[PDB]
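*Asks:* Sending over a structure as C-alpha cells; questions will come in a sec.
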Amino acid sequence: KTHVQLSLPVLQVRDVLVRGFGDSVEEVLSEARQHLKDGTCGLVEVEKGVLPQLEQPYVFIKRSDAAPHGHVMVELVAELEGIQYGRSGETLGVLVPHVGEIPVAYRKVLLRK
C-alpha cells in the first residue's frame, strides 16, 4: 500500500530518551520510515524551544493534502542546518524514536510510504 493508517504516540519533548534518528538526512528519513513501520515512532508537537532540545537532522511529518477515517495524510521532510529535503504542507510535529515514554495523546495519520 502507498499509504498506511498509523496512530502516533505524542510525547513531551522533556520525556524523550532518544532525541533523533541518526546523523545524515538519508539516515534519519530511513530510520523514521523503519520505526513508523515497526510501531516504535513517537511525535513531538513543535513549539517555541522544542527543536533546540532535539537532535538534527530533524524528521517532520507535514500535511500532504486537505483526512480519511480521521487520519490526516502526511509525508516526511528532513531538515539539517536550515535546509529541508522535501516540500510539503504544515508541520504536524517532529518524529523521534519511541522507547516506552508515556504519551499525552495520539495523532491519527495516513503516511505516504
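Numbering of chain A is taken from Swiss-Prot, so the residues present carry the numbers 11-76, 79-125, in order.
Method of determination (from the header): X-ray crystallography, 1.7 Å.
Using the three backbone atoms N, Cα and C, a Cβ is placed for every residue, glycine included.
Sharing the feature lines straight out of Swiss-Prot:
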- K47 to R: In strain: Omicron/XBB.1.5, Omicron/EG.5.1 (VARIANT)
*Asks:* Need one number: the Cα separation in whole Å between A76 and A79 across the 2 missing residues.
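*Replies:* Spanning 2 unmodelled residues, the Cα-Cα distance equals 7 Å.
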*Asks:* Taking DSSP as the reference, which of helix, strand or coil describes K47 (variant position)?
*Replies:* helix
*Asks:* Which number gives the other C-beta atoms within 10 angstroms of the C-beta of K47 (variant position), all protein chains shown included?
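*Replies:* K47 (variant position) is surrounded by 13 other Cβ atoms within 10 Å.
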